[PDB]
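Engineer: Would you mind keeping the following structure in view while I ask a few things?
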Amino acid sequence: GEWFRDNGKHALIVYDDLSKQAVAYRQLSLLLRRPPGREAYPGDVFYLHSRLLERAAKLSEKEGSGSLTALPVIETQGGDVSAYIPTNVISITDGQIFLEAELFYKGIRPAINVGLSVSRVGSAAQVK
Amino acid sequence: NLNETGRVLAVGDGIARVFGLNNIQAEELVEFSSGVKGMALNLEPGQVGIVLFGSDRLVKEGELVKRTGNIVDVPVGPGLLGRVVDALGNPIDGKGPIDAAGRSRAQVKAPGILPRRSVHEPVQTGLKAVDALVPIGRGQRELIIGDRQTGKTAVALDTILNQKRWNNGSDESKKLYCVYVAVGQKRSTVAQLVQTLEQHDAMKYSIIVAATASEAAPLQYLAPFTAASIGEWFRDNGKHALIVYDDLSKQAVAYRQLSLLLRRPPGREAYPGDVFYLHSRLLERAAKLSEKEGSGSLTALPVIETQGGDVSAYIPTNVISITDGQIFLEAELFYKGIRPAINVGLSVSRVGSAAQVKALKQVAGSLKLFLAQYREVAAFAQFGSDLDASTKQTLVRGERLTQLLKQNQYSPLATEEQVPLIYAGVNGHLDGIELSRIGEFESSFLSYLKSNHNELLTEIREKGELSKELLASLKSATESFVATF
Amino acid sequence: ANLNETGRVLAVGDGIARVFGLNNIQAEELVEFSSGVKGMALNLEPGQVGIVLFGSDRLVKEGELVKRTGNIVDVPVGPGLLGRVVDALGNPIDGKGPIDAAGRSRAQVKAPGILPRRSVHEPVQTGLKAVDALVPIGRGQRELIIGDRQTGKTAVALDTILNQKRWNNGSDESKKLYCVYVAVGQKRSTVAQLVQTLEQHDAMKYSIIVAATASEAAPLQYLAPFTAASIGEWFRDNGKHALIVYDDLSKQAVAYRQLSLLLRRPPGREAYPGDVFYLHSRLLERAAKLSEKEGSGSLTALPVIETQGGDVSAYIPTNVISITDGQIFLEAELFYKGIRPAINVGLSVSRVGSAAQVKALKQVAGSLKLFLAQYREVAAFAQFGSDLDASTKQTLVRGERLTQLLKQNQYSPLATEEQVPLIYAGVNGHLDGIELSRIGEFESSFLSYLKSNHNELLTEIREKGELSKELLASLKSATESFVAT
Amino acid sequence: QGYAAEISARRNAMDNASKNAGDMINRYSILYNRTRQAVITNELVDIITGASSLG
Amino acid sequence: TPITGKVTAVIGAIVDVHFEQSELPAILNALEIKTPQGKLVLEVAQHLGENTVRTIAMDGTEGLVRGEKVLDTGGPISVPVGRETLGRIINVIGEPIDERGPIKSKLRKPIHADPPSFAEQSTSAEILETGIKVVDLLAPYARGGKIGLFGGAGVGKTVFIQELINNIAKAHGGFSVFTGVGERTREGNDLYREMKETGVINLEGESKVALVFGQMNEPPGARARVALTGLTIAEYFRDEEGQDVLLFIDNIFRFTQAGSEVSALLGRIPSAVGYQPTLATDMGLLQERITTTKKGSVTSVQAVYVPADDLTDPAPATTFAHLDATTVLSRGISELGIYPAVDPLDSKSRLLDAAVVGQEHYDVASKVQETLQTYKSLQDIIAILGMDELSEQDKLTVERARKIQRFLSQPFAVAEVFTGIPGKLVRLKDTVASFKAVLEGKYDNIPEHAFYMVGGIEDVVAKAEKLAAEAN
Amino acid sequence: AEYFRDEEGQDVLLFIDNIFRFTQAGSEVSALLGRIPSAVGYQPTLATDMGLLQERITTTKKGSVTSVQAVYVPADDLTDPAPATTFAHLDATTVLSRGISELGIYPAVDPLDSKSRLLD
Ligand SMILES: Nc1ncnc2c1ncn2[C@@H]1O[C@H](COP(=O)(O)OP(=O)(O)OP(=O)(O)O)[C@@H](O)[C@H]1O
Ligand SMILES: Nc1ncnc2c1ncn2[C@@H]1O[C@H](COP(=O)(O)OP(=O)(O)OP(=O)(O)O)[C@@H](O)[C@H]1O
Ligand SMILES: Nc1ncnc2c1ncn2[C@@H]1O[C@H](COP(=O)(O)OP(=O)(O)O)[C@@H](O)[C@H]1O
Ligand SMILES: [Mg+2]
Ligand SMILES: [Mg+2]
Ligand SMILES: [Mg+2]
């Protein structure tokens, strides 16, 4: 996708899902006998996602005005946003589209919890 | 030279790394120069890991070690009846040598898929709350899970006492021999338990296996397995057996100790990975055999000790998954006056009515379902709002049924005495009686039938079912008594 | 290259160092490296030795020279430390020139035996009314100061020091009580400003300061309490009385769990090692009252523990409570309602108070502690708004008056003679009639009434320290007469 | 008139209930922390104990 | 020729000894090392191999130098036994620490010994009146039985025992053995004063109790063996003398606590919570020795510590099974001001049976529990809504319940310096009738305060009348 | 910052955003090194590290350095080590509420939450 970004275009990449990625990486790390951290995740697990999401951005006019958007997907376990992995991701991204099964059952589809869902950029990137 | 012997390299904490023994088998018994025996669990090129059955202050570096050539087995047969043996099967009651008929290994393969029968034979526990709600069946394993000081052992103990009704008889296919397996308990308690059995002439058909806390960890670990082989014996010779483990929770702690000490990596909470396989290959050993095999059977009443009422624990969940249901016992219900404190909400039997007596099956059909409605109404009347005729009617009866289920320890009740009581309950003849009256009502009503309507009790007993005629007489016998006093 | 008193560094990291040599070194013996950093042989192995670093590992390079001291870690002890601020080693950090020590004592001393001791019986006026009434402290007692962040834990220890000035400036010795404050894991400014307040109140003359800032290596904070202890033990053996305050021990354990985890030690509850108990244990035991044969000297200790969210059920806290002779919990809630000091009578306790409390207070304050305990139970039970009877309401009115009377501003220590009168009125009920918002002004106005009038009573309670059957009457008629006006 | 007196009392009843129940939440919410931290530290201990396995 | 060796390693309370000779001392044996201060005693733990052994220090290991010479004793740590120990304070090692000369005893048995045979076990169902209401009414102790006093820090475990010694040790007639395991050194001294003043221990005369101490100030090795030392002395009077003995232990927890400190250095794989894998066994061998046999009877009052007020902790949780009577103290009850802070619900005994304490006693007790239980089950409702929402029947049970709870409290003569109220000794006979009278609803007029810290039921009505004059 | 304190002796302000990731950073580092994890997973050395930064920020006889560092509360819990340890050095707190800027109040400083240890 960066290709598109570098050449002066626009590319949207959706990681579905980062949760599974961490599990995979955890497996390699443990088998290789590297130090286990919270929930059996090595210390470099955060360095993993931070070094991934920061790759997407908005290049300046001089660079090519190209751009790469990222929509990473994280699966929580019973709304527990306090977990290790989620806390890492939520800390790096620039907003969340929190979804709740409950809101789904009522009929509200897509069940996007307006209360939690937020965007740090906001109107900056919304049609007037 | 070292093929049949070996020298000890290290020793401590009941573990002994002996060098040599390159022809010893897996899990084979051995003997040191000191006299103390041991068991080989870890086979390695350098050394062999062995666990001690006794103190280790006797084993020292460079000592000689010899092998037995045989897998750790225990004496079996009728002889043990009334005797109290240890893990290995040696007498500890002091009443002569154990006259056994055969010797079977500790670890035995579970019975085949082909040689099985669906459970249809009841197991009179004498407990109304039990035989009415969660019936036991010859060939199943009914768990007795609960916290400390609730009444787990009680349920089991009373059962054995109730068997006196048939073991003194002539018929074999009706009797039911009992095997109590004390594990982790102190010798003080075991002594008092065995005393109580004798006070009820229940020791004659009872075998006890002692694995007190003081003994070595490998004894507590092996105790249940050997004890099971003892009972399996009846199962194979076309007789019925009833083994009670008390408790597997301690056994896992013991088996956890050998693992950690043998330097075997722990799983969760230090328990060995295969901790599940510890209880799985134990409980599966009890089941109902095919008619070709002898129609023999072995029933199991595993006991577990939860902490703070947490059934979500590691060991308990492992066993709940294997057992054919569980008799949950809550401390909180005990104080409320529900004794035995059996929580119907959580206690179930997977065999169900198949195992229950046919007679008692009729008088209580949706009774368990009704007691469910009671707790539903009991919680909703907490609001402090008035109740209509319906919600109060069921509330009146549901409150008394719970009071009828309360039964004193050491007081097993026959089938002919349970049916009548439950009958007058499910119908609604107690509704018009005060709660503090249900108590003496039970005893009075029984004495009434044993004096007058005794013929009926004799029909229910033999037939075991209710005919169109028997209901008529039974109906009139109830109403007639209500009118009295 | 003498591998008997000197060795070479094999490796360094995590604050530990493995040196090769030192075959004639003692367990836990002080050492020094080429850089000049002091260490300690915490463990001895064949072929290598473990040394803890009291400084940054940056200064320790691999392959350097390592000389031994030949003596276990010790700190300068004597009267010359008074008014001087030192660190964990005993070196001056204030810059007023080297310390005049009379001798050197081991950093790790064993507590006095059971025979060379006596029960405490010497009151230790803290200046606080609510304290020296509910949970008084005596010479040789170990009173814990548990509470959450910013609750006034040191505010109770600090005022105690300033109140001792009343006897330190006297001629008699047995009346004077030396002070030794211990700061561990605290800030530079926090301690510096703390010292300044002592100089303003001219209390530094009789006080010794030992420093173990957070910036300093963990081990320093670990050895700071032990060494500082030996500084005050001196006064004890000489027949003098000393008072040491740890602020705070909870951080220490955290600093120690560091070296504990770095040296690879199986984690316990809350990641604290199993030997965390022996830490504070060995430290507090060294504070008691010696027999008359020893010198009749004592060492009162005031350990401080910081909890989270008012959780006294935590690990560290309970471990201390099972050692100290009473606690003075400081709930945050009461601290915000103005109730300061926020002493929670409910959890406050004194295992040897009445034994070391003035009889003048024992008489006027009877069952005051238990009353308050039951007070919160009925007070927090009537805060719903419901109407109560006269019995509960009557106790609710008197409780409130006492609660407000316990309140006291900081830096305002009151003589025992001044405290006795206030308690008397509270129990009797004379305050009950008094308005709630006038309780504060009343205290300051009541004291002036005695000084201006019944001064004789104040002078009697001062010397005698007990209320006779006659003075009891003269007092009653003097308060009752004031309540009316 | 006696209806206006019920609503008045019931308005006071549920006012203190929200205050007690509300304040009770600020108490259990603290127990949810220590219990959350306990599970995070305990699960971590087994992970370390399984890796610290040597000979 | 004395067997001699050299030190190879010294890590904390764990010292590794090596022997040049091909004869190695067995496990559980003692060792001695010459020092300027005195002599350091070691105890074999395990044979690491290569003629090297692992041992546990009995005192401070400061100053020990690698390769220092070590002398063998030839037998497990033994301690003097017999009437000669009475009125003397013995150390973990087995030497006088009261400065009154060496204990000239006839025989000296080892602290290590195997538990009584199953056939030797003797059961009894005799009640033991203590005078404590919350006990003699709910969970009565049995003669020559096992007593346990669980509870967090500062709940009342010792003060509870002290009273038991002030009421049973005096009118006992047999012998007593007090052993302070990992406890405040100060409490030992004050305990010595009490035994002298009361006359239980007369220096010039005779005594009725022996004092063995392994205080917390002492290192882990000692805190681990002290319990065994004290026990060896008491098992003597049990078999050899065959006389009733009262074995007072406080605190028994320190036994496992002290062993969990060294388990790490011993090279054992820590079990969950940090406790050593062999918790069940070690604790097992101890409790199994503390029991009544066909040769003599022994009543043991063991106090157990509850870490972080957690009863689910493996340490205390493995203690209940070794007790015929359990009296748990909840700090949630002591904070209410109620003392002793006994929890009627959790408290259990084996004597709580109508075939022993009588039918009426059984019924009265049960009624007290149910009433207290119903108060607890509505506690959630009380904090939220209040009693205004409680039904007529429920609201009456609460008050009554609250009356019963307060009534449970009892002034302790030993704790008079805390309550300021003279001790109150109540007989079992009067206690039963008392509560039974409260259940019948014959005192629903009397205010609750009149039940707080009250001794005899008569004192309730007396105290109720005194409160009438105080009302203004 | 210390340069302008000891050289030019100025009242320099050091801004750190956010003190939380500083503790997290340490936790990952100490994690890879092999050091055993403390309570909650944080590093044992946490206690000392915090001081090797906070202590260096003080007022000397030459100049002074005032630290204005943001704080993040992990899972809205103040019992946690990281926050617990940080607050132990904090002397004042300037909170910025949304409800404050919502009323048109700038800055969005909340008078009720903003407290100082020099308010005497
Ligand atoms: N049906 C009953 N009615 C009244 N009391 C009972 C009943 N069953 C047991 N108890 C009482 O409960 C107490 C403990 O009972 P029980 O021995 O069944 O518990 P447990 O599950 O065995 O606990 P543990 O495993 O610790 O022995 C006994 O003192 C006994 O008197
Ligand atoms: N009796 C009192 N009346 C009014 N204010 C008080 C009283 N006691 C303490 N304070 C105030 O509380 C503030 C907090 O300081 P203090 O040392 O008492 O808290 P702390 O809990 O001891 O903190 P730490 O434990 O970190 O030293 C003090 O600056 C002081 O002004
Ligand atoms: N029967 C009692 N009445 C009142 N207070 C008691 C009683 N028993 C213990 N306590 C309280 O316990 C404190 C002493 O604690 P202690 O009993 O030694 O606790 P531990 O069980 O930890 O030794 C005393 O201050 C006292 O108030
Ligand atoms: Mg049982
Ligand atoms: Mg403080
Ligand atoms: Mg105690």
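Just so it is clear, chain C uses Swiss-Prot numbers, and the residues here are 60-544, in order.
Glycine too: its Cβ is placed from the backbone N, Cα and C atoms.
Copying in the features that Swiss-Prot gives for the protein in this structure:
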type    : residues                                                       : note
BINDING : C:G206, C:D207, C:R208, C:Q209, C:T210, C:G211, C:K212, C:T213 : ATP binding site
MUTAGEN : C:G291 to D                                                    : In ATP1-2; growth-defect
MUTAGEN : C:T383 to I                                                    : In ATP1-1; growth-defect
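Please go over these features one by one and say how buried each is and what sits next to it.
Structural biologist: In the three-state DSSP scheme, C:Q209 (ATP binding site) is classed as coil. In the shown protein chains, 14 other C-beta atoms lie within 10 A of the C-beta of C:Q209 (ATP binding site).
Long-range Cβ contacts of C:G291 (mutagenesis position) within its own chain (separation 6+, distance under 8 Å): C:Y237, C:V239, C:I267, C:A301, C:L302, C:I303, C:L358. Annotation note: C:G291 (mutagenesis position) sits in a helical segment as assigned by DSSP.
In three-state terms derived from DSSP, C:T383 (mutagenesis position) belongs to neither a helical nor a strand segment and is classed as coil. Here C:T383 (mutagenesis position) comes close to C:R201, C:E202, C:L203, C:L343, C:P362: these same-chain residues lie at least six apart in sequence, with C-beta atoms under 8 angstroms from its C-beta.
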Engineer: Can you list the residues of the same chain, besides C:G206, C:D207, C:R208, C:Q209, C:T210, C:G211, C:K212, C:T213, whose Cβ falls within 8 Å of the ATP site's Cβ centroid?
Structural biologist: C:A214, C:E365, C:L389, C:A391, C:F394
Engineer: For chain F, give the subset of the recorded positions C:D207, C:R208, C:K212, C:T213, C:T383 whose C-beta is less than 8 angstroms from one of that chain's C-beta atoms, in sequence order, otherwise 'none'.
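Structural biologist: So the ones by chain F are C:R208.
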Engineer: Near C:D207 (ATP binding site), how many other Cβ atoms are within 10 Å of its Cβ?
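Structural biologist: There are 19 such Cβ atoms around C:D207 (ATP binding site).
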Engineer: Judged by the number of other CB atoms within 10 angstroms, which among C:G206, C:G211 is the least packed of the binding-site residues?
Structural biologist: C:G211
Engineer: So which one is it: of the binding-site residues C:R208, C:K212, which has the fewest other Cβ atoms within 10 Å?
Structural biologist: C:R208
Engineer: State which of the following binding-site residues has the fewest other Cβ atoms within 10 Å around its Cβ: C:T210, C:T213.
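Structural biologist: C:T213, out of the binding-site residues C:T210, C:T213, has the fewest neighbouring Cβ atoms within 10 Å.
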